[PDB]
Amino acid sequence: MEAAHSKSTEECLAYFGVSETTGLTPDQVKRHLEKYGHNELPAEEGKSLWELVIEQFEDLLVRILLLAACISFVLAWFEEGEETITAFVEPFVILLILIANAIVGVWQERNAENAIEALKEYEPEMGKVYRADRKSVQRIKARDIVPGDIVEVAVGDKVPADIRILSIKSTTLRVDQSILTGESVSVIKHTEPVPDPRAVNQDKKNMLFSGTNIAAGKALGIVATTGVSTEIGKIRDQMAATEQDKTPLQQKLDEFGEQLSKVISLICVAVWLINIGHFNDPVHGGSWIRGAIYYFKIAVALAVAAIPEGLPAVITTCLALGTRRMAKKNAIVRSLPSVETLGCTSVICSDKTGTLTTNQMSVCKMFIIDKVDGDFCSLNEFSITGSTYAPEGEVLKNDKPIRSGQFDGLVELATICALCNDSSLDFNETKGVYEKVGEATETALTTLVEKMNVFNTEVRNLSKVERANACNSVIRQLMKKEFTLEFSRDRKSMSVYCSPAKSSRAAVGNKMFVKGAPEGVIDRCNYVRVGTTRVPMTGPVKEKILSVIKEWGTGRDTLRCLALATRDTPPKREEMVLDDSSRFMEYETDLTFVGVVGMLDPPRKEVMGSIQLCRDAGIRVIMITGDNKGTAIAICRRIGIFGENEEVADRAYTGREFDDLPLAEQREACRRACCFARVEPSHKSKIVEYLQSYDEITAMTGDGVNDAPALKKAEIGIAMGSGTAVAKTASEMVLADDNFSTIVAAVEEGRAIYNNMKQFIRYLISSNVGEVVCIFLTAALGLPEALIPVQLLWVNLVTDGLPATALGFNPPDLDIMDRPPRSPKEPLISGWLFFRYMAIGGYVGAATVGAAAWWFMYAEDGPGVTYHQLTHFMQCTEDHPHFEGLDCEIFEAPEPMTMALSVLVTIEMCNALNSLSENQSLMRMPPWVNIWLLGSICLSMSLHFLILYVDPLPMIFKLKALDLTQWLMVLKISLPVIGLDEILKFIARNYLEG
């Protein structure tokens with residue numbers, strides 16, 4: 001690793017003193033071991049999440065509760081033993097709950113690391129290295145690279161470590177970058193320097209890393225690095241040995257968690273500390289040590305209520321049962337905790353040629369020179385009938401279907417596209433896929449001549465395999481190809497040499513068909529192919545070629561234009577010396593320029609629909625591409641990635657521009673930025689960091705054996721279907737098909753997931769404040785019962801799980817997409833929503849001042865008594881030395897404790913209107929929306945009978961009162977005060993309707 005890309009290739013030879021000639025000798029091998037290492041690469045290291053992020057804060061309350069329970073038992077058993085009855089069995093039931101906490105805990109960890117799960121392995125086959133340590137072409141194996149291996153990347157060499165190109169033993173070189181970038185495109189690197197000091201991998205466009213050499217390019221490259229030192233290794237393991245990030249909904253878990261824990265830990269301790277007086281007094285005190293431990297357990301019950309353990313297991317359950325009915329798009333669901341987390345997606349940064357450009361590269365347009373007189377040209381311009389790898393659908397004459405063989409120029413044109421085409425299309429029926437065999441450029445040509453069907457062959461009548469190459473090889477069966485000299489960067493053309501078969505016309509009547517990059521062809525093309533005829537290169541003809549390159553090339557319509565020229569006067573294998581670049585170049589004149597074909601990386605497709613919602617309504621799609629700025633501009637406008645014919649400069653920033661400007665302006669590319677041109681993993685990470693500092697939290701695409709800080713540190717790894725194992729093993733949302741719906745159903749179904757987590761987390765935070773305030777009543781005042789430790793846990797058992805899933809979840813709420821644009825800046829805890837939370841908190845607070853404390857009077861439906869005066873003075877009742885302690889303890893009696901428990905259960909359950917819809921209250925009551933609440937009510941009902949009547953529970957808790965109206969003090973607050981939240985939804989800009 002060195003500036004290398006920037007520097008002379010000739011210097012790069014000297015950098016290790018190596019060549020095909022003077023090869024890597026044994027002490028050069030040694031010399032390099034003695035510097036760089038030898039591809040020591042860490043594996044997987046799927047680190048966990050749950051306990052660390054949640055339990056290990058409140059552990060010192062919730063888990064040590066077990067120890068405190070044991071100590072209270074140990075005390076009592078030495079003092080009044082069995083006699084402690086309720087609070088004797090209470091430590092055992094606390095133990096039972098702690099066992100259940102541990103079970104729920106281990107389930108949650110074995111999902112949290114199971115999100116990460118079995119990340120990374122499988123390097124594909126390395127390369128043929130020339131060496132001198134054995135001067136033999138060693139098909140090297142991953143570890144035994146010793147920087148300076150002279151790798152012939154060529155036939156199926158998955159380029160091993162950090163390489164820089166030295167020399168090519170062919171005129172083409174195409175190195176696929178799927179396995180390096182995500183972007184599944186066989187890029188043109190180049191032998192010579194890329195002068196700019198940019199350290200990133202696209203800007204290193206002569207440095208090679210894990211790229212697929214697609215055989216078209218018998219190259220030779222120097223291994224510039226090996227080991228952790230290697231860019232590939234470094235960029236793997238700095239993410240994928242310890243992966244995690246904000247995984248979008250988790251960032252909104254922060255909002256609650258980060259504050260809550262610290263507050264809860266503190267207030268639990270405060271409840272204990274204030275009690276210094278009130279631990280001494282009678283039914284808990286006397287032996288005030290009991291009192292202290294009692295209040296500790298009460299304060300820990302407060303912690304349980306405020307940080308519910310069930311909650312994340314519940315999301316995992318909602319997730320499981322949700323996702324299997326959501327996801328009508330590409331979503332190979334790699335792991336459960338990827339999805340109900342993914343559903344607050346804010347940016348989908350997809351690599352270009354997968355989905356956003358369907359990796360189905362066919363020719364979309366062409367023009368031939370039709371006929372020319374008085375220099376004015378009939379250019380027989382055309383679009384091609386129908387996108388995709390469909391060899392059906394011929395050619396449109398402006399733009400209506402025509403069998404292409406009806407036009408004279410299209411004969412020799414088709415002969416170019418079939419012959420000057422050494423790659424292919426196959427229809428591997430076995431896999432059901434039209435495989436783009438070899439270079440996508442020539443696959444496009446294959447599909448083109450199949451569509452064209454110049455020789456009117458039956459085609460769809462041979463097997464659909466043969467139908468990918470039939471018309472093609474009919475042409476080849478006439479004009480027998482008899483060598484090819486492939487596309488060089490320099491001459492900007494390739495020469496296929498072909499004459500008839502059967503008719504012995506080789507050498508003599510042997511034509512040459514040339515294909516290459518625009519200008520380099522259009523100037524050597526000294527003749528215009530006037531369809532059949534030939535004239536010189538005439539003016540207005542060349543003028544309209546020179547419009548087309550900018551027309552269908554810088555307009556919204558932009559083709560990847562490829563110029564095609566026939567040679568008429570039959571060249572000679574006898575004059576064709578078959579070696580140098582320029583030799584070929586000068587043979588390539590007498591060129592009757594036929595026209596330009598254009599492969600616009602699929603037309604329609606479809607990729608535009610999503611992008612509206614992915615510009616405004618929420619989830620911004622970015623194109624990641626190896627395309628340069630100018631091309632990417634138009635290439636994006638073509639598919640609505642920048643929507644209309646609006647201005648640019650900004651909308652497609654290059655990874656170069658991005659990196660030229662220091663980190664502030666680099667950041668100030670990222671917000672709502674529509675495309676990032678010339679980008680790879682090294683840029684993808686930076687894009688995420690900047691997106692996160694706008695809250696445009698990510699889902700980033702890649703596949704490659706160094707896409708790791710774009711798989712994670714990127715919220716969700718979107719695996720390209722394409723190259724490497726590590727996509728499909730380590731990225732959570734695997735793509736398979738090219739459908740654009742994948743994007744749309746984030747702004748649809750992903751926002752449903754967001755609403756799931758909303759109503760779910762809402763319920764607990766609004767209801768279970770009742771449990772929270774119960775602790776305040778029982779602990780601060782003289783036992784005016786609400787919820788003794790075990791009694792608390794029953795309300796928990798009612799309110800966690802079942803109501804959260806009941807609202808959640810399923811069709812969550814009304815207005816699924818139709819809900820306001822989820823503009824990445826909305827909190828979870830929206831101001832007026834927090835006001836609602838506090839209002840419901842006020843309600844459950846007042847209802848717990850009810851509990852038994854108020855409720856022993858007014859309309860009790862049981863204890864026809866009162867002394868609700870006394871409650872005010874703290875030191876109420878509690879066994880004899882207390883204010884008015886003639887009685888033992890009126891709240892300790894059967895009906896009040898059990899009923900206080902029961903009233904909290906019911907009053908918290910009333911929140912299942914306020915948290916049911918977010919705000920569309922009345923209209924989200926009809927049972928075709930999520931009404932699992934029926935099951936929640938069934939829980940409360942069955943548990944009511946159980947807790948009251950079935951005596952084993954009355955031992956631990958207290959005994960039955962009667963199923964009745966009950967609590968007409970407190971219950972008759974609930975429904976009116978819920979109606980007050982209706983009024984609160986109408987406060988300000990006061991409409992009064994709902």
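The way this entry was determined, per its header, is electron microscopy, 6.0 Å.
Cβ atoms here come from the backbone N, Cα and C positions, even for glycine.
Copied over from Swiss-Prot:
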{"type": "BINDING", "residues": "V304, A305, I307, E309, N796, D800", "note": "Ca(2+) 1 binding site"}
{"type": "MUTAGEN", "residues": "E309 to A", "note": "Interferes with conformation changes that are essential for ATP-dependent Ca(2+) transport"}
{"type": "MUTAGEN", "residues": "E309 to Q", "note": "No loss of calcium binding. Strongly decreased rate of phosphorylation of the active site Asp residue. Interferes with conformation changes that are essential for ATP-dependent Ca(2+)transport"}
{"type": "ACT_SITE", "residues": "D351", "note": "active site, 4-aspartylphosphate intermediate"}
{"type": "BINDING", "residues": "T353, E442, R489, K515, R560, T625, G626, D627, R678, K684, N706", "note": "ATP binding site"}
{"type": "BINDING", "residues": "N768, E771, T799, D800, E908", "note": "Ca(2+) 2 binding site"}
{"type": "MUTAGEN", "residues": "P789 to L", "note": "Almost complete loss of Ca(2+) transport activity because of reduced Ca(2+) affinity"}
{"type": "MUTAGEN", "residues": "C876 to A", "note": "Loss of ATP-dependent Ca(2+)transport"}
{"type": "MUTAGEN", "residues": "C888 to A", "note": "Loss of ATP-dependent Ca(2+)transport"}
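The CA atom of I307 (Ca(2+) 1 binding site) is located 10 Å away from the CA atom of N768 (Ca(2+) 2 binding site). When the alpha carbons of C888 (mutagenesis position) and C876 (mutagenesis position) are compared, the span between them is 11 angstrom. Cα separation, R560 (ATP binding site) to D800 (Ca(2+) 1 binding site), rounded: 58 Å.
Straight-line distance linking the Cα atoms of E309 (mutagenesis position) and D800 (Ca(2+) 1 binding site), rounded to a whole number, equals 9 Å.
Reported as a whole number, the C-alpha separation between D800 (Ca(2+) 1 binding site) and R489 (ATP binding site) equals 66 Å. Counting only the Cα atoms, the space from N796 (Ca(2+) 1 binding site) to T353 (ATP binding site) is about 50 angstrom.
For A305 (Ca(2+) 1 binding site), the nearest neighbour among the listed recorded positions (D351, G626, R678, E771, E908), judged by C-alpha distance, is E771. With respect to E908 (Ca(2+) 2 binding site), the closest of these recorded positions in Cα terms is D351, chosen from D351, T353, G626, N706.
It is 9 Å from the Cα atom of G626 (ATP binding site) to that of the residue listed as 'active site, 4-aspartylphosphate intermediate'. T799 (Ca(2+) 2 binding site) sits 12 Å from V304 (Ca(2+) 1 binding site), taking the CA atoms of both as reference points. Rounded to a whole number, the distance between the Cα atoms of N768 (Ca(2+) 2 binding site) and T353 (ATP binding site) is 49 Å. Here the candidates are the recorded positions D351, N768, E771, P789, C876. The one whose C-alpha lies nearest to that of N706 (ATP binding site) is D351. Taking the Cα of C876 (mutagenesis position) as the reference point, the closest of the binding-site residues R489, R678, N768 is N768. Annotation for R489 (ATP binding site): same-chain Cβ neighbours under 8 Å, separated by at least 6 residues, are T171, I188, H190. Between the CA atoms of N768 (Ca(2+) 2 binding site) and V304 (Ca(2+) 1 binding site) there is a gap of 10 Å, rounded to the nearest whole number.
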